[PDB]
Amino acid sequence: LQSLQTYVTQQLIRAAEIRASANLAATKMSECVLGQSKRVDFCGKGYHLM
Amino acid sequence: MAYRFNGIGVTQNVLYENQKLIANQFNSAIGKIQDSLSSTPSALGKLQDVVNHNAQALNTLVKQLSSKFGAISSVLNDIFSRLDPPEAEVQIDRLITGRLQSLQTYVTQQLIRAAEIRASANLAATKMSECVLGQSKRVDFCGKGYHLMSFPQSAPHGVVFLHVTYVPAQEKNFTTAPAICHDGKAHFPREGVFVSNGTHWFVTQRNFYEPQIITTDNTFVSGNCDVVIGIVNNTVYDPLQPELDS
Amino acid sequence: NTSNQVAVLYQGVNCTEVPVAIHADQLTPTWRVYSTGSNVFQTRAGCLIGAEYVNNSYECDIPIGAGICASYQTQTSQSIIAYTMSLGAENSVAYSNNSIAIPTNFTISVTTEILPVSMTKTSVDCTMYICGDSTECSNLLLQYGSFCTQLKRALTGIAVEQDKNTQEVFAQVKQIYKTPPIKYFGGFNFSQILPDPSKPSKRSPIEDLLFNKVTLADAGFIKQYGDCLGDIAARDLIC
Amino acid sequence: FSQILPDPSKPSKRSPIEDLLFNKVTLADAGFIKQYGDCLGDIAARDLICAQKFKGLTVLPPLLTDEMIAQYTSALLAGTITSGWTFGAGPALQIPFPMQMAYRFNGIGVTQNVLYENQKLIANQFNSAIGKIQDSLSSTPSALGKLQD
Amino acid sequence: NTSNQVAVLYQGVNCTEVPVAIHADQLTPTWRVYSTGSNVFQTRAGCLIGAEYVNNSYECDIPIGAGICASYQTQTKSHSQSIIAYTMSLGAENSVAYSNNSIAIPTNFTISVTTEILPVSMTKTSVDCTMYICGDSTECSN
Amino acid sequence: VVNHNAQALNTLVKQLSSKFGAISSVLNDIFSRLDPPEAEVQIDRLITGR
Ligand SMILES: *[C@@H]1O[C@H](CO)[C@@H](O[C@@H]2O[C@H](CO)[C@@H](O)[C@H](O)[C@H]2NC(C)=O)[C@H](O)[C@H]1NC(C)=O
Ligand SMILES: *[C@@H]1O[C@H](CO)[C@@H](O[C@@H]2O[C@H](CO)[C@@H](O)[C@H](O)[C@H]2NC(C)=O)[C@H](O)[C@H]1NC(C)=O
Ligand SMILES: *[C@@H]1O[C@H](CO)[C@@H](O[C@@H]2O[C@H](CO)[C@@H](O)[C@H](O)[C@H]2NC(C)=O)[C@H](O)[C@H]1NC(C)=O
Ligand SMILES: *[C@@H]1O[C@H](CO)[C@@H](O[C@@H]2O[C@H](CO)[C@@H](O)[C@H](O)[C@H]2NC(C)=O)[C@H](O)[C@H]1NC(C)=O
Ligand SMILES: *[C@@H]1O[C@H](CO)[C@@H](O)[C@H](O)[C@H]1NC(C)=O
Ligand SMILES: *[C@@H]1O[C@H](CO)[C@@H](O)[C@H](O)[C@H]1NC(C)=O
Ligand SMILES: *[C@@H]1O[C@H](CO)[C@@H](O)[C@H](O)[C@H]1NC(C)=O
Ligand SMILES: *[C@@H]1O[C@H](CO)[C@@H](O)[C@H](O)[C@H]1NC(C)=O
Ligand SMILES: *[C@@H]1O[C@H](CO)[C@@H](O)[C@H](O)[C@H]1NC(C)=O
Ligand SMILES: *[C@@H]1O[C@H](CO)[C@@H](O)[C@H](O)[C@H]1NC(C)=O
Ligand SMILES: *[C@@H]1O[C@H](CO)[C@@H](O)[C@H](O)[C@H]1NC(C)=O
Ligand SMILES: *[C@@H]1O[C@H](CO)[C@@H](O)[C@H](O)[C@H]1NC(C)=O
Ligand SMILES: *[C@@H]1O[C@H](CO)[C@@H](O)[C@H](O)[C@H]1NC(C)=O
Ligand SMILES: *[C@@H]1O[C@H](CO)[C@@H](O)[C@H](O)[C@H]1NC(C)=O
C-alpha cells in the first residue's frame, strides 16, 4: 500500500509543472501569432515580424 | 468614449456622428446578460466544484474512522476493558499508526490544492490590474475582438468580468495598388491604402470605409517611378492652385 | 433521470475473445447479451458493444477515445449513437494579386468571464480525533513525538494565505468614491450594474441574481451548542 | 513557402519538417498500445510495454489523434499567409502579401517606402534562412532534449 | 517588549457559559478570575474578554475575524494604556463633482522612485540515509 | 527564505529523541541488554518511525 501512495503523490506534483508550461504556450499562440507584439524579446531576439 | 476609439485605428469623427445608434446597441447588449446566465445550468460550474471538493474530502475522513487496521476491534474502550497491559500496547500501536498515517494524506492534498488556487488568484489579479484600469492591445487577452472597457462584479469565492468589444460586420470588395505615379515622381500614402471603385481613386482608413480626395496634404514623396512593382499612373491634386489663380 | 439503456466498452482486447465469458461459467461478471454481438464496433482503445454506428458528423458531447464519441438522440424511438468527431465548419478564401476587402459597418458585443479567488478555511484538532476522550490514550500518544506540533503550522499556512489573496486582489485603489446623485450620462444606461438604493442591502441586480445560483454550504455559527439535541435530533451532517 | 505547407503527395499530409521532428524523437515503443493477443508470443522485440500489463498498470490512448492535430495546425498557416491578423477577431478578409509585410515594417517605426524599394533583395535572403533550418535540426540531436525527458 | 496585558478569545460560543465553556472551576484561581467576564464583547466569530469596544475608526493591525481588529492605545483615557477592539475602516471618503461640459488638466509634474524585492533561489541541501538511520551499528547494516 | 528552511532542518534532529514506544531511545542499549531472538520485535518500531 505504501509503495503505491508515494508514486501517486509524485505524479500530482509533476502535473502542476506541465500545466504551468502549457498555460504559457497558449498565450504565445495568441500574442506572437494572430497579431504583432511589442513586448521586448518575448518571442525571438530583436524585433518581431512573424 | 471617443478617446477609447482613437486607440484602435478608428478616426475620432466616427463616434460623434453615430451616437444614438451606439447607445441603443449597447443597451440592447446589456439587456441579454440575465437570460444568458439563466439559460445554462453550468453557468457557474467553475465556482461550484471549488466548494464541492472541500465539502467532500472531509466527509471521507470521518468515514475513515471505521477501519480496524488489523486489530480485533474498532472502538478503543473495548481494547482497554477486555485485555491486559502486557499486550494492550501492541494492540494500540496498530490503530495509532494507522490514524496518524491517514491524517497526513489530507494535509498534503490540501497543500497542493491551495498551491493551485494561489496561481489562479494571481492571474485574476493581473487581469483586474490591466483590463479595467486602462486599455490593452494584447489580442485575445481580454475578450474576443478589440477591447474597449470592462466592469467587475463579485460572487461567492470569485469574480465575474463583463468585457465590451467592437467587431466589424459587413465587408466589400475593392481593387488596390501599392503606390501611385506622377510626373516621374512616386507618391505614397501617409496612412491607409489606395482604393479604386473602377472609376476614380481615393484613400481611406484601414477599418472603416470613408473616401476622401487624393491631395498633397496626406501623401509624401520618395524614390522615383522606376523600381516599385505594380505602380499605376494617375493625376495629383494641389490645394494651392485654385487659391493662387487670383 | 432520462432513460435506462446502457453500453459497454471492453478495454484494449480483441472482442472475439469476449465470448469466453459465460453466464453459467465460474465468473463474477456474467452478463448474457453484451457477451455476444448483434451490432459491435472496434476502436484502437478496445471494443464497443451496444452502440449503433452513424456516418453523419456532429460536435460530440462525451468522449471515449481514438476520436470516437457517443451521444443520445432521437434517431428512429431513440437509441445511443457513436460517431467520429467533426472538426468544424469549413470555408475558403479568394486570394488574388491585387484585390482587397474592407468593412463598412460595425457592431458592439459584451462577453462574460468567471474566475475563482480563494478556498474555504479549515482547522483540525490533533488529540480529540485520535483518542476520543480516552484517558491513557493521551499518555501513549505523548511518546511518539511532535506530529501534533507541526500539523497546526502546516494548516495555519493556508489559513493565513487565504486572506492575503483576497486582500491583494480587491485593494488596488485607496480612496472610496461614489456616483453623483444624477444618473444621466448622455444616452447610455447603467441601471443594471450600479447598486440599487431601494434594496435593504447594498447590492446590484446582477450580483443578486448570482448569489442565488450557487448552493453555499451551511454556516452562520450564531449558536451551536445543543442544537442537534432538540428538534434536530435527526442529525445533520454539520454537527 | 513550400517548406512549411502540407504536401498532398505524402500519405498523411505531414510537412517535411514534421517528418524530421517525428523521426528524431524516439518513443518508448514503435506502437502506443500492445493489444491482448499481440504479446502471446515472446518475441525478442517485446519490451516492458506489455510485460507489466499483467499487474494492472495500463496506458490509454489520447483523445485527439495526430492527424487531427495536423489538420488544426495547417489551418493557422493557411489563415496567416492569406488574411493577415484580421481573422483572429471576426470575418476573414483577404489582402495581398506585400502590403501585409509593409504593415509589419510600419509597426516598428520604419517608413514603408523601404520595403517597396528593396523587395527582390529581401526574398533572396528569406528563402536562404528556411533552407538552413533543416540542417540545424540534423547536425546534433541536443536541440530536442526536453521532449525526451 | 512593551507591556504585559493580554486578551482571550473564545471561538464560536455563546460564552454566557464561560465557566462551562472551559471548566475553570477546577483550574487555577487566576484563570478562574479571568473567566469572570469583567467586560465581554460579542463577535460573529465568538467572544472576546479583556478589551473595550470603541466607536471610533482606524486602519487595523491585528486581524481577529468578521471585520474586527484590535490594537494598543493610550489617548482614550487621561493617560493607563490599554487594549481596544474596533470595526475596521476602509479609508477617507471622497467624491468628484461630475459635470458634462467641464474637465481638468495638470500644470506641474513630479518624479518618484520606488522599490521592489523578489526571491530567486533557496539553499541547497543533501541527506545520507544509512548514517542517519542508525549511526554506526553493523546490525543495522544487515 | 533563509528562516523557514533552517527551522525545517532543526526539527528533524529533535525527532531523533522520541522513543516510539520502544524500551529505550539509545540504539546500543537494546543490543547490549536483550537477546538476538527478541530484539527484532523492538528494532522495527524505531526503523519505521524514522
Ligand atoms: C449597421 O447595420 C445595422 C444592422 O445591424 C443597421 O442598424 C439599423 O438601425 C436602425 C436604427 O436603430 C434600425 O431601425 C434598423 O433596423 C437597423 N438595421 C437592421 C438591419 O436592423 C445600420 O445599417 C448600421 N448601423 C450602424 C450603427 O452603423
Ligand atoms: C468579396 O470577397 C469575398 C471574400 O473574398 C467573396 O466571398 C466569397 O468568394 C468566393 C470566391 O471563391 C465565392 O465562391 C463565395 O461564393 C463568396 N461568398 C461567400 C459567402 O463565401 C465575395 O464573393 C466577394 N464579393 C462580394 C460581393 O461579397
Ligand atoms: C435601463 O435599462 C433597464 C433595463 O433594460 C430599465 O429597467 C427596466 O425598465 C422596463 C421599462 O421599459 C421595466 O419593465 C423593467 O422592469 C425594468 N427593469 C429593471 C431591472 O429595472 C431602465 O428603465 C433603463 N433606464 C432608462 C433611464 O431607460
Ligand atoms: C512645480 O513644482 C516644483 C516643486 O517641486 C517647483 O519647484 C520649486 O519651485 C520653487 C519656486 O521657485 C523653488 O524655490 C524651488 O527651489 C523649486 N524646487 C523644489 C524642489 O522645491 C516648480 O517651480 C513648479 N513649477 C513651476 C513652473 O513653477
Ligand atoms: C465610382 O465612384 C464615382 C464617384 O463619383 C462614381 O461617379 C462612379 O459611378 C463609381 N463607379 C463605380 C463602378 O462604382
Ligand atoms: C503611365 O503613364 C506614364 C506617363 O508618365 C507612362 O510613361 C507609362 O508607360 C504609363 N503606364 C501605363 C501602364 O500605361
Ligand atoms: C428529470 O427529468 C424530468 C423529466 O424528464 C425533469 O422534469 C427534471 O427536471 C429532471 N431532473 C432534473 C434535476 O433536472
Ligand atoms: C482480431 O480478431 C480478428 C478475428 O475476429 C482478426 O481478424 C484480427 O486480425 C484480430 N486483430 C488483433 C489485433 O488481434
Ligand atoms: C457509412 O459509410 C460506410 C462507408 O462508406 C458504409 O459502408 C455504411 O453503409 C454507411 N452507413 C450507412 C448507414 O449507410
Ligand atoms: C500574379 O502576378 C504574377 C507575377 O507577378 C503572375 O505570375 C501570376 O499569374 C499573377 N496571378 C494573378 C491571379 O493575377
Ligand atoms: C448566542 O448569540 C447570538 C448572537 O446574535 C444570539 O442571537 C443568541 O440568542 C445567543 N444565544 C443565547 C442562548 O443567548
Ligand atoms: C456608540 O455607538 C452605538 C451605536 O450607534 C451607540 O448606541 C452608542 O451610544 C455610542 N456610544 C457613544 C458614547 O456615543
Ligand atoms: C474644479 O471643479 C471641481 C468640480 O468639477 C471642483 O470640485 C474643484 O473645487 C474646482 N477647482 C477649484 C480650484 O475650485
Ligand atoms: C448637461 O447636463 C445638464 C443637467 O441635466 C443638462 O441640462 C444638459 O442638457 C446636459 N448637456 C447636454 C449637452 O445634454
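Residues 902-1147, in that order, are what chain B shows, numbered as in Swiss-Prot.
Keep in mind that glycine also has a Cβ here, set from the backbone N, Cα and C atoms.
B:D950 to N appears in Swiss-Prot as a known natural variant, with the remark: In strain: Delta/B.1.617.2, Mu/B.1.621. In this chain, none of the residues that are 6 or more apart from B:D950 (variant position) has a CB less than 8 Å from its CB.
B:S982 to A appears in Swiss-Prot as a known natural variant, with the remark: In strain: Alpha/B.1.1.7. Classification of B:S982 (variant position) by DSSP places it within a helix.
For B:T1027 to I, Swiss-Prot lists a natural variant annotated as follows: In strain: Gamma/P.1. Look at B:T1027 (variant position): DSSP puts it in a helix.
Among the natural variants that Swiss-Prot reports, B:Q1071 to H is described with the note: In strain: Kappa/B.1.617.1. According to DSSP, B:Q1071 (variant position) sits within a strand segment.
Here the residue is the original one, while Swiss-Prot reports the natural variant B:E1092 to K with the comment In strain: Theta/P.3. Within 10 Å of the C-beta atom of B:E1092 (variant position) sit 13 other C-beta atoms, taking all shown protein chains into account.
The secondary structure of B:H1101 (variant position), as reduced to three states from DSSP, is coil rather than helix or strand. Looking at Swiss-Prot, the entry for natural variant B:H1101 to Y says: In strain: Theta/P.3.
On its own chain, B:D1118 (variant position) has B:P1140 as residues at least 6 apart in sequence with a Cβ closer than 8 Å to its own Cβ. Looking at Swiss-Prot, the entry for natural variant B:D1118 to H says: In strain: Alpha/B.1.1.7.
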Item to check | C-beta crowding around B:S982 (variant position), within 10 angstroms | outcome: 8
Checklist outcome for this item: For B:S982 (variant position) and B:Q1071 (variant position), the CA-to-CA distance in whole Å is 87
Item to check | Packing count at B:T1027 (variant position) (other Cβ atoms within 10 Å of its Cβ) | outcome: 10
Checklist outcome for this item: If you measure between the CA atoms of B:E1092 (variant position) and B:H1101 (variant position) and round to the nearest Å, you get 19
Checklist entry - Given variant positions B:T1027, B:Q1071, B:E1092, B:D1118, which are under 8 Å from chain C when comparing Cβ atoms? => result B:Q1071
Checklist entry - By the DSSP assignment reduced to helix, strand and coil, which category contains B:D950 (variant position)? => result helix
Checklist outcome for this item: If you measure between the CA atoms of B:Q1071 (variant position) and B:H1101 (variant position) and round to the nearest Å, you get 23
Checklist entry - Helix, strand or coil: which one is B:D1118 (variant position) in, per DSSP? => result coil
Checklist outcome for this item: The rounded CA-CA distance in Å from B:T1027 (variant position) to B:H1101 (variant position) is 50
